[PDB]
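Written out below as structure tokens is the structure these notes cover.
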Amino acid sequence: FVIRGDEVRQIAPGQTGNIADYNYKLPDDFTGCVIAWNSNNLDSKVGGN
Amino acid sequence: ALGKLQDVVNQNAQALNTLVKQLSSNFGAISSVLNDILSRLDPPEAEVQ
């Protein structure tokens, strides 16, 4: 998925917020990696994406 | 004279009282109340306290 930078920290076990509560919730026993890279050249447009 | 059988009773009562009074100790946690720990903290930090 795609998330704004300030909410990237919310993609982690035991996080709270709009993302971690209404969009994508990782279990407390999560076993895996979370990879995130700033794609400002593909998901950002001048008029607004 | 009955000190032998009374001291037994006293030791048992003190043992039980100490056991129950150990339920009011933090042991390094924020509180001795599980409900307080589970209401004033998130699930992750609550799982530490």
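Chain B is numbered as in Swiss-Prot, which gives 944-992 for the residues shown.
This deposition comes from electron microscopy, 3.5 Å.
For all residues, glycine too, the Cβ spot is worked out from N, Cα and C.
Lifted from Swiss-Prot, the feature list:
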- B:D950 to N: In strain: Delta/B.1.617.2, Mu/B.1.621 (VARIANT)
- B:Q954 to H: In strain: Omicron/BA.1, Omicron/BA.2, Omicron/BA.2.12.1, Omicron/BA.2.75, Omicron/BA.4, Omicron/BA.5, Omicron/BQ.1.1, Omicron/XBB.1.5, Omicron/EG.5.1 (VARIANT)
- B:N969 to K: In strain: Omicron/BA.1, Omicron/BA.2, Omicron/BA.2.12.1, Omicron/BA.2.75, Omicron/BA.4, Omicron/BA.5, Omicron/BQ.1.1, Omicron/XBB.1.5, Omicron/EG.5.1 (VARIANT)
- B:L981 to F: In strain: Omicron/BA.1 (VARIANT)
- B:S982 to A: In strain: Alpha/B.1.1.7 (VARIANT)
Next on the checklist: For the C-alpha pair, I'd like the distance in angstrom between B:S982 (variant position) and B:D950 (variant position), rounded off.
Outcome noted: 43
Next on the checklist: Taking DSSP as the reference, which of helix, strand or coil describes B:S982 (variant position)?
Outcome noted: helix
Checklist entry - In which DSSP state, out of helix, strand and coil, do we find B:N969 (variant position)? => result coil
Item to check | Spatial separation of B:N969 (variant position) from B:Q954 (variant position) - C-alpha basis, Å | outcome: 25
Next on the checklist: Between the Cα atoms of B:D950 (variant position) and B:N969 (variant position), what distance do you get, rounded to the nearest Å?
Outcome noted: 31
